[PDB]
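K.L.:
Quick one: the structure is below, questions incoming.
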Number of protein chains: 12
Amino acid sequence: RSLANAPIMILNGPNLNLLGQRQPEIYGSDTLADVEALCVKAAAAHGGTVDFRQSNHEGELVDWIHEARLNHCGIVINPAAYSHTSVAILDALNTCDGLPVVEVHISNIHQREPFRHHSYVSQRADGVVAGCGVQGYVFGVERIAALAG
Amino acid sequence: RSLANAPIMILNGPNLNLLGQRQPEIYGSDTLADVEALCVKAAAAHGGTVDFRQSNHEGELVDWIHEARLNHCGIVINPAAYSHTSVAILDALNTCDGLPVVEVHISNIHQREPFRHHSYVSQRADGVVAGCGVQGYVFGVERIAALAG
Amino acid sequence: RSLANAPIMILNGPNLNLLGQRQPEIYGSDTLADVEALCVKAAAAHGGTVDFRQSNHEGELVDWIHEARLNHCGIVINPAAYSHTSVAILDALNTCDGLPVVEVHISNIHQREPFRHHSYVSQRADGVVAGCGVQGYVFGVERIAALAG
Amino acid sequence: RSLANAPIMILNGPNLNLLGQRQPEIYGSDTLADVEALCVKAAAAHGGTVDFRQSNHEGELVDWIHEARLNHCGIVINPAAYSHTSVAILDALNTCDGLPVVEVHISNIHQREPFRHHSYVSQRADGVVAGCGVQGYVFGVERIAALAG
Amino acid sequence: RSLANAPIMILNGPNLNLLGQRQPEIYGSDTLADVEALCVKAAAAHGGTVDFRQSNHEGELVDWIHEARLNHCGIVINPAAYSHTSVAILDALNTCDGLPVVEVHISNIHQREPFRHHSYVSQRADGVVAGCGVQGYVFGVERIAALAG
Amino acid sequence: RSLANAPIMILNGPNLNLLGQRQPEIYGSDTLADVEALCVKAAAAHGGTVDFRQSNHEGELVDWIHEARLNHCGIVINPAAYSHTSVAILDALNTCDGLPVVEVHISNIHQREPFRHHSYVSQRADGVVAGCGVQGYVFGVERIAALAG
Amino acid sequence: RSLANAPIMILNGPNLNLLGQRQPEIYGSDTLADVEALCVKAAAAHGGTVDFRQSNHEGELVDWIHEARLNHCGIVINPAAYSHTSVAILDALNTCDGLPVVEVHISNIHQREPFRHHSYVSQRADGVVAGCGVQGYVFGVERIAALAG
Amino acid sequence: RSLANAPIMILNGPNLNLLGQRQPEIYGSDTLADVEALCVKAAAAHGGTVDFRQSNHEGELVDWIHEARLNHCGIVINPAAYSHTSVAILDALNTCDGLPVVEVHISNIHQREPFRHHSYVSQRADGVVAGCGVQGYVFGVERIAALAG
Amino acid sequence: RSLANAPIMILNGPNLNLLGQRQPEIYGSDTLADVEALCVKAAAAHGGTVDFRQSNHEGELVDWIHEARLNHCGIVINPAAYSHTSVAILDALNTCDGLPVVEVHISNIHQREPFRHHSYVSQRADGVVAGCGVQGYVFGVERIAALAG
Amino acid sequence: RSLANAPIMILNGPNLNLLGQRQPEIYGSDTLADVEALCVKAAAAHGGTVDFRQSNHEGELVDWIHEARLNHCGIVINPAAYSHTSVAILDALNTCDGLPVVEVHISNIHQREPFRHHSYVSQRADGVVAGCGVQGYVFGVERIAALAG
Amino acid sequence: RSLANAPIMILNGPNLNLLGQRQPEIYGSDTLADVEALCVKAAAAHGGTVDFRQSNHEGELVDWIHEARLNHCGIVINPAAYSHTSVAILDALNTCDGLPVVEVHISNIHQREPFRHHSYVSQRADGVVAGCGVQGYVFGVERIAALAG
Amino acid sequence: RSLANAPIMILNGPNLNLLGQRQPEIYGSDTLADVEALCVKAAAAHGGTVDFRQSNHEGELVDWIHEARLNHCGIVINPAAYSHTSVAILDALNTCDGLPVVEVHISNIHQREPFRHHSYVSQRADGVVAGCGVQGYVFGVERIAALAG
Ligand SMILES: O=C(O)[C@]1(O)C=C[C@@H](O)[C@H](O)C1
Ligand SMILES: O=C(O)[C@]1(O)C=C[C@@H](O)[C@H](O)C1
Ligand SMILES: O=C(O)[C@]1(O)C=C[C@@H](O)[C@H](O)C1
Ligand SMILES: O=C(O)[C@]1(O)C=C[C@@H](O)[C@H](O)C1
Ligand SMILES: O=C(O)[C@]1(O)C=C[C@@H](O)[C@H](O)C1
Ligand SMILES: O=C(O)[C@]1(O)C=C[C@@H](O)[C@H](O)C1
Ligand SMILES: O=C(O)[C@]1(O)C=C[C@@H](O)[C@H](O)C1
Ligand SMILES: O=C(O)[C@]1(O)C=C[C@@H](O)[C@H](O)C1
Ligand SMILES: O=C(O)[C@]1(O)C=C[C@@H](O)[C@H](O)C1
Ligand SMILES: O=C(O)[C@]1(O)C=C[C@@H](O)[C@H](O)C1
Ligand SMILES: O=C(O)[C@]1(O)C=C[C@@H](O)[C@H](O)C1
Ligand SMILES: O=C(O)[C@]1(O)C=C[C@@H](O)[C@H](O)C1
């Protein structure tokens, strides 16, 4: 699907419901609603739209990726803690044959604890953006626009 | 229990709802409905029945293992990605004292990525069948029939 | 918050709904209701109350931790299998800046399988009690009382 | 070949000559002759025949695999201890381009010592059956019949 | 032995003679004599007594464990650095067949350097309390009281 | 320094002089000169300029990072093979106290050989962009512009 | 069986046919025939006899172990290189339920290459003698005599 | 010994009897007989002769190395799978004090599976040639000629 | 020195003072005094004498090794837990240039916990006897007698 | 290119300028001039020529590999220390699509320190010759000649 | 403290009482008394004094560190074998907040056995001198004088 | 060469040209020029001279080591980041047969990131001084003076 014909699915993993409420040095002071607005504006500049969601549930994220597979033009995902533990989310992303996928981490996971160094999502994501703050979601949208083009 | 007195529980993990829709070289062209019909027929030859289910949710699979512990004669389980990550499912199976359990993988996990080589489920499953296609489910039913009898 | 102003959240992870129904040599013969009663009693000695819950779902435990963050004076948590697998639970506890957290394991995980030796929760928990039986939940409450103090 | 045109080679590795003479809790009370008879019946149900053999010598197994490559319709193999050590037997099975191969372990190797967890044969075998008892030999014959078919 | 018939042995390993003289953020401001008084009071509520000792010598701790084996109703032990290095103290505790043993760490060793994450003492200790401050020694006395009971 | 007062230094490591001349599936069909033009255009949208360079020499990259430290407003660096081996380039970037640094990889290193999975540069780079193709350089420029502001 | 009733099987692995022909600093200057005569004498002192053998073939050693299992009073084995590689020989010795088995190495394998530090045979052997030269074989016989008694 | 007084022993390990019958991309289209003819021609240019053998049995290869130790001027060996598993063959080559030994792999083992990266044989072989095709056997012969002369 | 001119030092590490009091399946039912008497008899058959000692202190063992270096004809040592942890004792034994040293373990340390598999003493000991019960001390004395001769 | 149309590039890494001035037991007594002459002679026998060079600089070797890519018929490379450290040299060789490359080590790196066992160049080199002395360069030229044919 | 007000504590670990009596190639021919006189002179050149001690006992070293913490101006310590094993000595040095500590090894531990490569002491020592012979004790005194100054 | 006949070569690795310009807590406030003057003064006390150099290029350091080999009386080297990555510098130092070499690190690399813990240079350096500040260079000069004289 193109940007004109279907929304970009923007998915957020566990604990990102609290974004902006603490740890500004690591995660910044923008809320998840602030991130949604950034994505909406970036996508509008390419004539597309976004379907922005957040869950603390691994299986719900799996269900949402299956929905994106059929109805969306691409996926921008910040898997949060599930990046490091979820083979199930990797496997769900592997069912999206041909769909542009971009993984985003607000923080630079490579400077953090060793358990954050590996991401199962990175094995499938086309592109991976880390440590570029909430600006990394706008890079994600930009990349999806380039790949759907 | 016996096969005459209670159904065999057949559980399927995440992403298996899309079985048959892609990657036929790895997973075959049969759907989960097709697999259920194979199971039904196998169990009927021993005078039993099957209770066939699929979920993307780790805790729901744990709930359904607890249900089987009280109401079913055995468990045939393809845990899918949770095979490799879920201690919780292993611990649910460990509560099934004396209940026959057979783990099934459609694909030969030993030939795939190194993160697929280890299964927590194998530490409790009585028997483990891998790489026998969807025919592996039928072996699971036949093994349960032999262990219940 | 103080114990006088808000309850202590007591959280139990997967399979603990079956406590007391098997494996008494490892887990004892007390049920979760019995454990709840021990907690209520220990908190009442400090003029406090408890909010005792159990779930098999990782995401639900995350949600409950966010709830505690806002409404409770501390968290006593037995993460069960999720101790060993959940970065998501650890990141949920990390959002509880300044809240006392005590991790409890009924069994001595250090004598058990190697996959049980590490817990993600222990990186954030203030205190960790293992192998003191259900009495460890009483120690948990006492520790929360001292810390809220 | 088809089952009608050539026998299924069934190969057994070291120490399996003593099957049934000890450790019934691990290996059962059936002898290797008993297993051969189970196999003859199982193949007969599909119109086929078996060529059942046992050796304690790695090189002899290698030679029999080369023989099977030219004269048999498939290989069912219980490599026994050589499962864990023999690159040479893996390399012999790799020469059997297009020939169905099924690996069988009576015992659930995944519950045993860590040196039994890895099998070189599993990298080539189409299907691997473990912990289904001597019934796993019947499953192997069934899977060869399905693949040859 | 019951608490009424014999003292509880409380053993402290190297450098704990300086407890409370520095690093209050990790170890607190209480001295070892303050700890002994906390223990004396906890045991007296159960009609017991304590024999509280500290040594910088691995061998002397072994010697004291052999003494407790014959004359004491349980052992509460903070092995300090020897937790991480002493097979000899583990072996000594192993000789105390049926004697209740609780290991205590004032600090949460799981949040510290990786060499502190493993304890040889935890392989035999019935229960292990870490990161509950000096209050952990009171938990130890209470657990010994319950086990001796 | 601000974008208006000093150029962004854009450094490229070994073998990138051949970009576009082969392996288009991994690295694309754009040349390094094409990449420079993308960078020039992106910086000019923010009123800035770029100083674009390429070297096969680890010690020359070090020199250029020292130059940037004193004269440039930020660094966008694709260290190429030196990402995986160069502690010297990491230490050079560590001397750039307060300067924004963004690391770029054309390819998704996480999907490639395991020796490409670790980057020493990632330990200092504020942000890391991988597998966004040559568009990642534009993301780099955009992130420097945001951080210099 | 007793020593009076049946011989002690003395088995030697690969390359020991050349004992005494080189490397006297590691293996001594006695030949295998000289070792056999030492064994014959030691067994004669206890009213017993020996059946002394050497082979370069793993399978042959397995066959000889199965023979000893039925016809001999114990096994003294120097498995030579197969000590480090042969799961098959370990599994053969495991069939010898109740039979005394002593493993002998002329050299001190623990001072040699790291690949010599682990022996599969040591997992079953009752006793293991290393670095005692050919005199170790005499100790082997004496231990068998004590265990058969 | 010189090439004029004794033959060069050329030894081939398991599965090499099928050389040229499959996998030409890895092993080429020449058969083992073709390889022997190349070696005969190379040795004849130096006035020597070859004694060319192949075996699937580890112990037979050990036996032939002992034979070469007394009767041959050097050994060119392609140990095939035994390269990766056989301490026994390493130990047999170690008995050939002063005899030139060259190890040959047709394929480039370093580009293949990780289990093929290590060779026990390489610890004793004077020279090791890998990935030069069947031409590596000719190199082997030429190096023996230089070492013996 | 010779056996006629100076005693054999027989040293025992921690917890061996309790030998025979428990765990007869692992350590036998003989006491340390019984072992000493065995040693006295074995040395006397060679015209020698023994100096038998036990300590729980690593430093004391070190001191006794220095004493043996100047006054005794050899050392038989069961380092007990210090086998696994004491570089100091290894370093003490390394000062005994030319003195025969035999390490003894009553139990077969290779069948036990992995932390018992490695001994620092085995690096210097001439001979190492394990799993031969208290009879291994007699083998130690005999080996010292042979080496002193 | 063919050998008649373009020279064979022979590259030598760091410290090889001192070849023959020391360590003759490892490296021999031939100088680099001697090696060059060997190469010239071997190439001339195939109607070819050589371009023989040495550098201590990783980046200069990269540059020379790029030159060869365009102007030479193949590369014989002894990367010396860079063999073990240089991803940049491997990636330069990876740009030589279709060009024959042979890696040469004078010494048998497999018998030396463990840090010399792995070579990054071996991942791309067609053939790898180790331990055949300076004669290995002659084999390298011969292999280039066969591959260019 | 200053050098004028208190002596520099110079501590030596196990086996250094025999310094100079053997292994001169590793440890030199100076005795520990010789080293003490070198230290007295080096300290006198700065107007200071030394308190030089040696012990084979880990806990005595800990006791002496605690003494130094209160009464000395610095510590120069050669922990000998305890450098690699003692967390306890590391913890005692950690109690010396603000006191200059320099670790000295006579030998170059980095050229020796891998178990000597790591030192727990080096985590707290300000400076670490290795392989400079007994002259390293003079460097240690010199550094304490500079830090105290 | 003696200190009277030839200068001491003092080599400095990458980034040390910025010494004193930042990170005084780790590296001090002295510049490289200040360090050179300390060296010149230390050497002059022994009647010697220094040749002090710094480079960011690995091959230039190799070249300067080859120069020292022929013209200088020893090497004092702070390899900076190359300590951790350069097998080439180790190999250059290994050509300096009989020349005294002292490695110096201003910082205590053992307290820093794990990648700084290993130094290839330490395998060849006679002595290694770490964490003694710039004074470590003076100890280097003194050690060279003692070894040369
Ligand atoms: O946005 C992130 O930086 C992160 O993805 C979010 C949550 C964490 O759990 C990840 O480690 C990082
Ligand atoms: O059926 C299988 O082969 C598998 O269980 C299904 C999904 C994957 O996640 C498992 O790795 C394999
Ligand atoms: O209470 C416990 O001991 C435990 O937390 C509960 C369940 C298991 O999964 C944990 O490993 C232990
Ligand atoms: O059938 C089996 O279970 C096994 O294959 C037989 C022998 C053992 O050596 C294997 O580990 C398992
Ligand atoms: O009490 C503690 O927290 C500890 O046991 C004491 C000293 C340290 O050596 C231990 O690591 C922790
Ligand atoms: O742009 C890249 O993808 C890369 O940085 C370039 C060259 C390689 O050496 C890196 O691995 C990746
Ligand atoms: O007797 C020995 O010392 C040994 O068993 C014989 C041959 C080697 O292969 C073993 O490693 C040691
Ligand atoms: O010739 C070879 O390339 C090889 O030696 C032969 C067979 C394999 O088993 C080796 O791994 C490679
Ligand atoms: O005699 C033994 O078997 C042992 O040496 C004694 C005590 C233990 O600590 C050792 O592991 C074994
Ligand atoms: O030719 C060699 O043997 C080598 O390539 C040269 C220098 C060393 O650095 C290599 O390890 C080996
Ligand atoms: O001074 C030394 O070099 C050493 O500290 C002394 C004894 C050994 O145990 C250490 O490893 C090194
Ligand atoms: O002087 C030092 O401490 C160091 O050598 C200099 C730079 C770093 O790269 C080293 O790790 C340390």
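Residues 3-151, in that order, are what chain H shows, numbered as in Swiss-Prot.
Cβ from N, Cα, C; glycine included.
Marked as active site, proton acceptor by Swiss-Prot: H:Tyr29. Taken from Swiss-Prot, the feature active site, proton donor covers H:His107. Annotation source Swiss-Prot lists substrate binding site at H:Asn80, H:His86, H:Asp93, H:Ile108, H:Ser109, H:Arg118. Among the sequence features in Swiss-Prot, the mutagenesis site H:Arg24 to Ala is noted as follows: Reduces kcat 30000-fold. Reduces KM for 3-dehydroquinate 6-fold. Among the mutagenesis entries in Swiss-Prot is H:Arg24 to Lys, noted as: Reduces kcat 2700-fold. Reduces KM for 3-dehydroquinate 4-fold. Quoted from Swiss-Prot, the note attached to the mutagenesis of H:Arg24 to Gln states: Reduces kcat 3100-fold. Reduces KM for 3-dehydroquinate 8-fold.
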K.L.:
Out of H:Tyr29, H:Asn80, H:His86, H:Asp93, which of these recorded positions is nearest H:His107 (active site, proton donor) by C-alpha distance?
P.N.:
H:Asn80
K.L.:
Which ones, of the recorded positions H:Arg24, H:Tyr29, H:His86, H:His107, H:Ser109, are Cβ-proximal to chain D (under 8 Å)?
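P.N.:
Among the recorded positions H:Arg24, H:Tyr29, H:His86, H:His107, H:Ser109, the ones whose Cβ sits under 8 Å from a Cβ of chain D are H:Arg24, H:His86.
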K.L.:
Out of H:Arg24, H:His86, H:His107, H:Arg118, which has the highest number of nearby Cβ atoms, where nearby means within 10 Å of its Cβ, if these are the recorded positions?
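P.N.:
Going through H:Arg24, H:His86, H:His107, H:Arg118 one by one, the largest Cβ count within 10 Å is at H:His107.
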K.L.:
Please give me the binding-site residues out of H:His86, H:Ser109, H:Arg118 that lie within 10 Å of H:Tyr29 (active site, proton acceptor), comparing Cα atoms only.
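P.N.:
Within 10 Å of H:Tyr29 (active site, proton acceptor): H:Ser109.
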K.L.:
Rounded to a whole number, what is the top Cα to Cα distance in Å among the residues the record ties to substrate, namely H:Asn80, H:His86, H:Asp93, H:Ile108, H:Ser109, H:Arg118?
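P.N.:
The span, Cα to Cα at its widest, is 24 Å.
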K.L.:
Can you count the other CB atoms that lie within 10 A of the CB of H:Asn80 (substrate binding site)?
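P.N.:
If we count other Cβ atoms within 10 Å of H:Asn80 (substrate binding site), we arrive at 27.
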K.L.:
So, in DSSP terms, is H:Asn80 (substrate binding site) helix, strand, or coil?
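P.N.:
Reduced to three states, the DSSP call for H:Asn80 (substrate binding site) is strand.
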K.L.:
Using Cα coordinates, what distance in whole Å links H:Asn80 (substrate binding site) and H:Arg24 (mutagenesis position)?
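P.N.:
Between the Cα atoms of H:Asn80 (substrate binding site) and H:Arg24 (mutagenesis position), the distance comes to 18 Å.
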K.L.:
Using Cβ-Cβ distances, find the residues under 8 Å from H:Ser109 (substrate binding site) that belong to the same chain and are at least 6 apart in sequence, listing them in sequence order.
P.N.:
H:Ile28, H:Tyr29, H:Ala132, H:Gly133
K.L.:
Measure from the CA atom of H:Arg24 (mutagenesis position) to the CA atom of H:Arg118 (substrate binding site) and give the result in Å, rounded to a whole number.
P.N.:
19
K.L.:
When each of the recorded positions H:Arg24, H:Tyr29, H:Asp93, H:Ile108, H:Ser109 is checked against chain G, which show a C-beta distance below 8 angstroms?
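P.N.:
Correct list, in sequence order: H:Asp93.
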K.L.:
At the level of the C-alpha atoms, what whole-angstrom distance separates H:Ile108 (substrate binding site) and H:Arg24 (mutagenesis position)?
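P.N.:
That separation, Cα to Cα, works out to 14 Å.
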K.L.:
Output, ordered by sequence, the same-chain residues six or more apart from H:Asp93 (substrate binding site) with a CB under 8 Å from its CB, or 'none'.
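P.N.:
In sequence order, H:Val64 meet the Cβ cut-off.
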K.L.:
Please report the three-state DSSP label of the residue listed as 'active site, proton acceptor'.
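P.N.:
The residue listed as 'active site, proton acceptor' sits in a helix per DSSP.
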K.L.:
At a 10 A cut-off on CB-CB distances, which of the recorded positions H:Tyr29, H:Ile108 has the highest count?
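P.N.:
The residue with the densest Cβ neighbourhood is H:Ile108.
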K.L.:
Whole-number Å only: compute the distance from the Cα of H:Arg24 (mutagenesis position) to the Cα of H:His86 (substrate binding site).
P.N.:
22
